[PDB]
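Working notes, structure below.
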Amino acid sequence: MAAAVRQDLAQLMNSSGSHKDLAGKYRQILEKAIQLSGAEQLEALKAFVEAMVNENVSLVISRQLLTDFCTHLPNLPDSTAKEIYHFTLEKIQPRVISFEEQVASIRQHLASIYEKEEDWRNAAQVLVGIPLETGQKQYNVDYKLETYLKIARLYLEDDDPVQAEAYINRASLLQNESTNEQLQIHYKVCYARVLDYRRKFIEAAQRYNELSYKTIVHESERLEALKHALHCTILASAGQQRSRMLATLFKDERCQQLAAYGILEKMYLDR
Amino acid sequence: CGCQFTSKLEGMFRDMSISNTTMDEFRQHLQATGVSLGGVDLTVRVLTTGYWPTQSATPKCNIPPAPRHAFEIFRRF
Amino acid sequence: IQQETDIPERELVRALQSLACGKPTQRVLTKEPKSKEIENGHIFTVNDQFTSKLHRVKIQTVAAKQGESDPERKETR
Amino acid sequence: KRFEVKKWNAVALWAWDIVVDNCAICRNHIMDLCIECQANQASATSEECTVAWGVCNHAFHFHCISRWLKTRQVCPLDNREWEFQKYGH
Ligand SMILES: [Zn+2]
Ligand SMILES: [Zn+2]
Ligand SMILES: [Zn+2]
């Protein structure tokens, strides 16, 4: 019955009336399409997306119905609703400058959904597509930080962090603007992870050690971060800076709890 | 003057030079056609922000569809 | 024009009033509520205006007097 | 239609890219210290070594260009005279 839904949308497009009445009628049509299933639901929603992006349709009807469309979609399972995500993302290009909140929401939903199917490759590329630089929709510094942090974390799990270097940067570039301490802590953990990955084992150990003496970080995470500091310190380049870090790590009693406690104990005590 | 605001006037002139070079360069590419979406009469100018002072807030209003395709060609090109 | 356009601030009115408010007998955008101040629920129409038989007729409401007023004069000082 | 657009004379503005992932004077990173400073501590006093921005929108460490500006003065990535437009990022 997707053809009937498309016919109703085409007739409603040429109808004249108040904005509230048209929005309610479009919402009812959207609900009827959602009640469908299989290919019929897919085609009905495809026509709904095509109608919203259409020039004649009001932007208010366009932005909100697409938003209300995006609210019902996470209910539909990990299936045919993702080919329309690529379809809907592709369709938004004439009004991509008019509104980009829905584009960001779809990309955020798609990135997490790709994250579900052990796919940090495509999740990264989709989330890069977000134009955080634009600024007319001033994404709150936390949101830009959260997005850039997610791209770096996705790239870290995929290990192609030539771009994640440039992405931990743009996270850092707007980092000294944000407020959320937990987001800042989540940033420093990811930033220390980036340092650990590339070559900066000595710098990651410094960052991990700085994050080790915190309070809001979970005690298990604090032990894990310190364990990351200990491993990075052992793996770093043997020098004056690394010797000082070994001396610093020979102070924590939760270093002693770790299995590598013996390793640096022989190490710093010159064996 | 020497190495002063005359240099600001230098950049002002460079922008006019780039505007006309891109003008004829875009003329050649609209002649090629083939994949031209908004193939109507366009006279697009290119300037640099380093020397032109703040004109306004540079708003982000909407654009009519036929100019949108014309703008999409130039930005892509 | 303010809800389905994503229009900027008061600068919209100056652009909008250029066709209706303070217009000679060459109006290209007329309205029923004839008044100086701008309302909200006022309808726009169009007039033929045969007096403006000019083929490439232009509405040069902008650049009425290039005079460098004080507010920009003080800030640039 | 009643009104159709025939001509358009829009003006397009553009700005340079920076590729903020590594500066060219020392090749360490845009942040995370320079070759003349190495570690974070050892008489840094909140790390008095930040990123400097020129009028040409290039970015390097403050100390790296300082050693560059004493010998030459020509911003090795362009031929602008490298004015000083920002301090830090
Ligand atoms: Zn550098
Ligand atoms: Zn330094
Ligand atoms: Zn430069």
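In chain D, numbers come from Swiss-Prot; the residues present are 20-108, in order.
Per the header: electron microscopy, 6.7 Å.
Every residue, even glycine, has its Cβ placed from backbone N, Cα and C.
Take the CB of D:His80 (Zn(2+) 1 binding site) and look out to 10 A: across all protein chains shown you find 26 other CB atoms. According to DSSP, D:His80 (Zn(2+) 1 binding site) sits within a strand segment. Annotation comment: Swiss-Prot describes D:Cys42, D:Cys45, D:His80, D:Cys83 as Zn(2+) 1 binding site.
Record note (Swiss-Prot), mutagenesis D:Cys53 to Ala: Strong reduction in ligase activity; when associated with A-56. The unchanged residue is displayed. A simple way to gauge crowding: the CB of D:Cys53 (mutagenesis position) has 20 other CB atoms within 10 angstroms, across all the protein chains here. Secondary structure at D:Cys53 (mutagenesis position), taken from DSSP and collapsed to helix, strand or coil, is coil.
If you look up Swiss-Prot, you'll see D:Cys53, D:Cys56, D:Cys68, D:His82 marked as Zn(2+) 2 binding site.
The note that Swiss-Prot attaches to the published mutagenesis D:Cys56 to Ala is: Strong reduction in ligase activity; when associated with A-53. Note: D:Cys56 (mutagenesis position) has non-local neighbours D:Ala63, D:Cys68, D:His82, i.e. same-chain residues 6+ apart with C-beta under 8 A of its own C-beta.
For D:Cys75 (mutagenesis position), the same-chain residues that are 6 or more apart in sequence and have a Cβ closer than 8 Å to its Cβ are D:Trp35, D:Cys94, D:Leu96, D:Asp97, D:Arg99, D:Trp101. Mapped onto three states, the DSSP output places D:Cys75 (mutagenesis position) in coil. Quoted from Swiss-Prot, the note attached to the mutagenesis of D:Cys75 to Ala states: Strong reduction in ligase activity; when associated with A-77.
The Zn(2+) 3 binding site annotation in Swiss-Prot covers D:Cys75, D:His77, D:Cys94, D:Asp97.
For the mutagenesis experiment D:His77 to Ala, the note given by Swiss-Prot reads: Strong reduction in ligase activity; when associated with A-75.
What Swiss-Prot says about the mutagenesis result for D:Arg91 to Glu is this: Impairs UBE2R2 activation by neddylated Cul2-RING(FEM1C) complex. D:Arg91 (mutagenesis position) carries neither a helix nor a strand DSSP state and counts as coil.
Taking the mean position of the Cβ atoms of D:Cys53, D:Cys56, D:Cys68, D:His82 as the Zn(2+) 2 site, the remaining same-chain residues with a Cβ inside 8 Å of that point are D:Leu52, D:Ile54, D:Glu55, D:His80, D:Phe81, D:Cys83.
Look at the recorded positions D:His77, D:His82, D:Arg91 and count other Cβ atoms within 10 Å of each Cβ; D:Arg91 has the fewest. Proximity of the recorded positions D:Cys42, D:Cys45, D:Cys75, D:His77, D:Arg91, D:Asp97 to ligand 2, judged by a Cβ distance under 6 angstroms to any of its atoms, singles out none of them. Under DSSP, D:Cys45 (Zn(2+) 1 binding site) is assigned to coil, being neither helix nor strand in the three-state scheme.
A simple way to gauge crowding: the CB of D:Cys42 (Zn(2+) 1 binding site) has 23 other CB atoms within 10 angstroms, across all the protein chains here.
Rounded to the nearest whole angstrom, the C-alpha distance between D:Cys53 (mutagenesis position) and D:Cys45 (Zn(2+) 1 binding site) is 7.
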